[PDB]
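Report on the following structure.
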Amino acid sequence: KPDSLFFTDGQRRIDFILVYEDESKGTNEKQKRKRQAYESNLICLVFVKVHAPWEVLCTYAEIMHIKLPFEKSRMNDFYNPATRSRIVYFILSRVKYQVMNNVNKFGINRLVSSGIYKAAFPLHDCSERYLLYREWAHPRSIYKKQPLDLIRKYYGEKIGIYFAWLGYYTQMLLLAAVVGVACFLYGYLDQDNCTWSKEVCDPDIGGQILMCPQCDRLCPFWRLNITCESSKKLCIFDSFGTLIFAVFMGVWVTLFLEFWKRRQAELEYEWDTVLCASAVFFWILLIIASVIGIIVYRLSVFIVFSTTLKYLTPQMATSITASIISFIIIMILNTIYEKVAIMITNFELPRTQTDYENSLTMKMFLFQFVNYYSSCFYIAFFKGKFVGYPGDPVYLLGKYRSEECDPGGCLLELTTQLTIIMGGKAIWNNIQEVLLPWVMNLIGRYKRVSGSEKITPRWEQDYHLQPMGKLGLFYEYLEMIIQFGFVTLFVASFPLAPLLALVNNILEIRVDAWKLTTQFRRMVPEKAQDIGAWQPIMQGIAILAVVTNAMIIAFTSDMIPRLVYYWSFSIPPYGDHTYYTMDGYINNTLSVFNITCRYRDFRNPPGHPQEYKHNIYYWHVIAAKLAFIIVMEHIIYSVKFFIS
Amino acid sequence: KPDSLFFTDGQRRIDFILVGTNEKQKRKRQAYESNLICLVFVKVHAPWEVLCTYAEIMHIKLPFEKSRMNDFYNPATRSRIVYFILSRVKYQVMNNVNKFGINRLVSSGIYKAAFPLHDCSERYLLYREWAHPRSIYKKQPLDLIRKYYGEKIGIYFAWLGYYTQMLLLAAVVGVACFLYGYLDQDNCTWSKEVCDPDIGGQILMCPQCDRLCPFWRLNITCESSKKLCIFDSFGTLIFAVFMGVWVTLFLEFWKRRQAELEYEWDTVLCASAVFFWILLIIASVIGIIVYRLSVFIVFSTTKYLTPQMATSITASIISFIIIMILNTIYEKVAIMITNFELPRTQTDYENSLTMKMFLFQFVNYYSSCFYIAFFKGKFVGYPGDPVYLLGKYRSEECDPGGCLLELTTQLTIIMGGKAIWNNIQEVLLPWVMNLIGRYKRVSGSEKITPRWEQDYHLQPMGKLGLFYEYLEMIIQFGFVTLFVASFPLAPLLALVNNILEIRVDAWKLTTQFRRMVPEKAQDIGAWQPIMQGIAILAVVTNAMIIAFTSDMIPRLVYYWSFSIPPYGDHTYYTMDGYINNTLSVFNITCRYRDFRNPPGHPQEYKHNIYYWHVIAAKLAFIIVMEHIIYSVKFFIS
Ligand SMILES: [Ca+2]
Ligand SMILES: [Ca+2]
């Protein structure tokens, strides 16, 4: 029978499979009779079946305290196919191989690494798999609520916590999405009567500003008018779409953390749930330097691409193409890091599985942080600075100049990077997660055995399925923490970032689910009280996110400069208006340059006693930026103090 | 037998002592002692069997071999066990009137007193080598305190330990910067040009008050500016940075010590009324400053005793007296409002009492210091018009030094004067009241005084025993970490203080007060969150003290970016010409302290580039120092 969950005699559900074949140079007999006696003490091509009867599960459940299934009691009570796999795995790990020459091994952790065995896994049916396939696997059930209790009871506590965290995620990124939509409509509608994003488009005030080339050569004296196509759509990320949006984002990120702490407490109430500087930091410093190589490649790309060539402005198509190239390079370099972190972690002598995975987290998460967010931090914080008296950039300790931004507090490049990285990867990781299992399963089914007997045993089909590995949910937490960082660190621009995430996760909460019910082999239902080794990382990300949001609003949003302009530079002090009006902002902010243009920085005109040194406007604006940072951060940690 | 801790039979030590409407409580107390059986001095004793029987509920692990109570491998714990037995056993009636313990019994007034008794031994040696003026510097046997006076007193004297041993490092760093500020005093152009009449005495000021104040000169500042040098020349920066690192160090260092002692020992409507009085005292600090002004204004009409030294001392003493009187009033009112609300058990009641009285004392003490440090000498504009505080009364203005001598004088007189006065009461009140009792109740005994009689004549300690000591020491901690930029000797002033206090309290805990029940405690309790909040606020307030009220960042700015060919006619990083080129001119139709444009700049009396540069430096300094400090404590923890 193809749907055989039992033995030949029947009435005995299979709990595990392990496969090996050492019948056939010279050394083969050694592992042959190593594994020949290994199964002997475990007793209470052929697929070695492992089952745990009542008297075995009862006698080996005494070691670990697990609340059996009304109400529950500690270790003993009276009123689960999932826990059998974990019990069998624990039995395999505890029972060792006894010899007479002092070479003792326990479990197959070392056995499968050497190569004695081939594979080991539990198996499920073809029931709870179909009912979970219909409303939870296929993307048609977008709005259907998931049975997280069923997920916990079927695919283990770790997967249940991962999905509940994702279920809780879009449960309250919909409010962030609707706030983003409100800011979206405010920015889009109020593109006319605000003297911003209309001055730039108007050829009389924001069109007569003759800039000067940003780089050394092969750039002409452009005009601000060309900014129109990207300035009219800039206000959506500016104005009220920036200040209250990011303040609400900070309050939200500080509050739902504690809200999900309460959710975790509720879950615990429901379920039981009871030399360093070198090499390691050397490679991180090397990639901190290698972002320079990445941007050098990016320039070497678009310099040629500009000569090669829906209102596709140069700074839109160029930025999109550059972001795609950088994303491809980031994926390749992430593959390189996936190799090197593993190759350096096993070099050190680690502790058991828990500490090994904790160290692997502490290394790979930082590797991915510096791999992904380095470019975003470069563009956001220290990209378009350092222009002085003769217009001399820092030159980066060489003969190569630095790149300069646009008169908007360059954020369109940042939001394009966000959209193409966290949005492009959203497509691409799902593409691999859906298609790689199909293509490899088809390769196995069309290259190993073809034309079966029309009755395929369950173990054979499961063996043909892809393994899940010990780093099962590590990669999902990694990608989701990357999404979390992109949706909380840089959420000042792109108000629709959670919404772009929202539907994303609604697909993922199915797609992953789908790949967890049809593609990968069933995983042992491990028990965990939380996400683990990521929650402190989440707290650190939130603490850094408050500061980085303040720095995004101040140093690279050009919102504080306009607030300052219509509060203190528009009034009769420093100005000629009557009340808080934003008129004349663009002309009365940019500073003049003498070639012997008008660049973006705030500096004195050529002939002030302090020429090309910062003026009163710059110092006022930077004092306002620092005050805004201090006030917002203090208010945010005060708010989280009230919350927790 | 005056030294008799046993009954007539002997070999049975006393473990505790307790001593038409009248008939009601007479009958209630007559049957109360009946179920407890296993002026009269009821000697409650606990044999071994009752100790084992009713010590099982409160799990205590004590042997050598610390495994569990029921093992086969302490005069202190008998009092606690007897107290627990008294509290658990209730009085049974047939009218639905059930009372357990004497917490309600002594409140009504059926009994008079209840206390354990100690020896006249382990108390004599502990008086000599630990509680005597001849043994001040001798090392503490903290075990001899833990097993004799209880976990609470032991934790109090161990937490006070590091204020005597490793507060010495802070004190010696303070001494080092104290001597550094006095040696490099002539060759810094600061506090020398001020004392030089040629360039620092020609700067005529203008009156700070509306009337009865003449146009003075900076020359008179000399006697207070020359000694100001040690407070802010260069020792303030490294001093406060080291203080922040030091506090964010010993917090976790004492966490480690707490873990070590855990290894050693077992240790098993709101907006109104409550916040209304706090906002009322926030307003009443205005009344306090009005009172101090009214005092020294008249005193002005009445060893280089400059007006701003004698005045700052006299007004500080008057404010300290008023603060003590108000603290008595708050001790009354917090108790009178806390019992109004229906509280939980004793632990939660004392937690609420902590949360109320600590805030009351915070606003009582640190409000004046925050007023002087942060928002005292500001708000001068175009015609020299102060904010007037929503009235016809002007505000008070500071001196061209980033007024800090007033702040350090307030610290020295408050945390130093109280350091004397609290010890004075703690030493003399027991003597005077014991003498009153011994010379007014019974005189001329028969030369044999029973132990219980002498103990009864001693003062009671109460349920709020160590609450006041934690309160005063947390006040000292706040004064030595919040405002530790000036007065580098503040730890050293504390140090000997603590070295005396760690005896004085010790002394008063072996001769004056009645023995206290050895309560079970694993930490100071309900104060560690307060200490963490104090440290987090302390980093920020130290940054604001260095920036907004130290006049140090302006001194960095002058010789970094104003003594260079832009903004200055110099050639290096030199402090020359700082005083003249910082204060801004005022036109009456003087030269005040704030940084504003001269009378005739297109933005007249609006702020110049100097103030905006200095405030940008201040904000950058605050941000950088705070970020570095929490990064450092992240590395530490
Ligand atoms: Ca995924
Ligand atoms: Ca004391």
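Easy rule for this one: first residue shown is 1, then count along the chain.
Determined by electron microscopy, 3.5 Å, according to the entry header.
A Cβ is built for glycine as well, from the same backbone N, Cα and C atoms used for every other residue.
Here is what Swiss-Prot records for this protein:
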BINDING   B:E426, B:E469, B:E472  Ca(2+) binding site
MUTAGEN   B:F320 to L (Swiss-Prot position 518)  Decreased lipid scramblase activity
MUTAGEN   B:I323 to K or E (Swiss-Prot position 521)  Induces a constitutive phospholipid scramblase activity
MUTAGEN   B:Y365 to K or Q (Swiss-Prot position 563)  Constitutive phospholipid scramblase activity at basal cytosolic calcium levels
MUTAGEN   B:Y365 to S (Swiss-Prot position 563)  No effect on lipid scramblase activity
MUTAGEN   B:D505 to R (Swiss-Prot position 703)  Expected to disrupt calcium binding. Loss of scramblase activity
Fewest other Cβ within 10 angstroms of its own Cβ, chosen from the recorded positions B:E426, B:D505: B:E426
Those residues of the chain, 6+ apart, with a Cβ under 8 Å from that of B:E472 (Ca(2+) binding site): B:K418, B:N422
Subset of recorded positions (B:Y365, B:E426, B:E469, B:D505) lying within 10 A of B:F320 (mutagenesis position), CA to CA, in sequence order: B:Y365
Packing count at B:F320 (mutagenesis position) (other Cβ atoms within 10 Å of its Cβ): 18
Structural state of B:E472 (Ca(2+) binding site), classified by DSSP into three states: helix
Anchor-to-anchor CA distance, Å, B:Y73 and B:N74 (intervening 8 residues not built): 14
Close-lying recorded positions around ligand 2 among B:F320, B:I323, B:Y365, B:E469, B:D505, where CB distance stays under 6 Å: B:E469, B:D505
Assigned element (helix, strand, coil) containing B:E426 (Ca(2+) binding site), judged by DSSP: helix
Around the Cβ of B:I323 (mutagenesis position), the count of other Cβ atoms that are within 10 Å: 19
Spatial reach required of the 19 unmodelled residues, as Cα distance in Å from B:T589 to B:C590: 11
Neighbouring recorded positions, C-alpha within 10 angstroms of B:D505 (mutagenesis position) - of B:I323, B:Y365, B:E426, B:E469: B:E426, B:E469
B:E426, B:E469, B:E472 excluded, remaining Cβ within 8 Å of their centroid (Ca(2+)): B:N422, B:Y468, B:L471, B:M473, B:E501, B:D505
Candidates B:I323, B:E426, B:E469 (recorded positions) - the one closest to B:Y365 (mutagenesis position) by CA: B:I323
Distance bridged by 39 unmodelled residues (Cα of B:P63 to Cα of B:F64, Å): 6
From B:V19 to B:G20, where 12 residues lack coordinates, the CA-CA distance in Å: 21
Euclidean Cα distance (Å) for gap endpoints B:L269 and B:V268, 43 residues missing: 38
B:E469 (Ca(2+) binding site), number of other Cβ atoms within 10 Å: 19
Cα-to-Cα gap, B:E426 (Ca(2+) binding site) vs B:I323 (mutagenesis position), nearest whole Å: 18
